[PDB]
Amino acid sequence: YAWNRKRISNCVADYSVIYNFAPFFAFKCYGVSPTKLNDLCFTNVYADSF
Amino acid sequence: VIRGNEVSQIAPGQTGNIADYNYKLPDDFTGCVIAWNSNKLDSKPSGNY
Amino acid sequence: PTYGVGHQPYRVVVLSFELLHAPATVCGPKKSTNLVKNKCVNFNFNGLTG
Amino acid sequence: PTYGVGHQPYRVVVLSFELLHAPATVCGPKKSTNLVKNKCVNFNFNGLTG
Ligand SMILES: *[C@@H]1O[C@H](CO)[C@@H](O)[C@H](O)[C@H]1NC(C)=O
């Protein structure tokens, strides 16, 4: 009910180092692909945790 | 034998660590993949090397 | 064994089949039937049904 | 209990609903509304909307 929001901006996003940080099976994405996250690149990232 | 994060890497049309430098599958692949947990036979408390 | 479920070892066996272009060597269990000619029948030749 | 994770017992309940052709008998908590006629309204009759 009080989930935490964090803004990610002005840095270099390496998505290949997420996997060895938490024990999760699937990096479930909807509009993009998890293996192609380094070639394309974005404007801003929002991280919500609960 | 791989780890649990890379089980999704054994698929045609994937990139990463296993699918790029260890084991690459063709795009016209016709076959099956069977992956099962081995926490008892392939694991040691001091670390499997 | 103290790791999470996303870092357990996983045994992987990949069965890659070659499709029927050569004479067949490995085949599944099916009972053969004597050949008939000059009659409209249903044939199953090496997995090819017609 | 010493067997693997794929040989464990699994309890299965299959809920098969048969579609509405007879008068409907089993369905849940949707509050009914009084019926008005001779007006373009949005109707919900036994689950079908229009
Ligand atoms: C979890 O994050 C902490 C942050 O201090 C780090 O020390 C630790 O190594 C991380 N866990 C793993 C498995 O990388």
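Chain D is numbered as in Swiss-Prot, which gives 499-548 for the residues shown.
Per the header of the entry, the method used was electron microscopy, 3.1 Å.
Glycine residues also receive a Cβ, built from the backbone N, Cα and C atoms like all the rest.
Per Swiss-Prot, these features apply:
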{"type": "MUTAGEN", "residues": "D:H519 to P", "note": "Increased resistance to human covalescent sera neutralization"}
{"type": "VARIANT", "residues": "D:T547 to K", "note": "In strain: Omicron/BA.1"}
Give me the long-range Cβ neighbours of D:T547 (variant position): same chain, 6+ apart, Cβ under 8 Å, in sequence order. D:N540, D:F541
What count of other C-beta atoms do you get within 10 angstroms of the C-beta of D:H519 (mutagenesis position), across all chains shown? 6
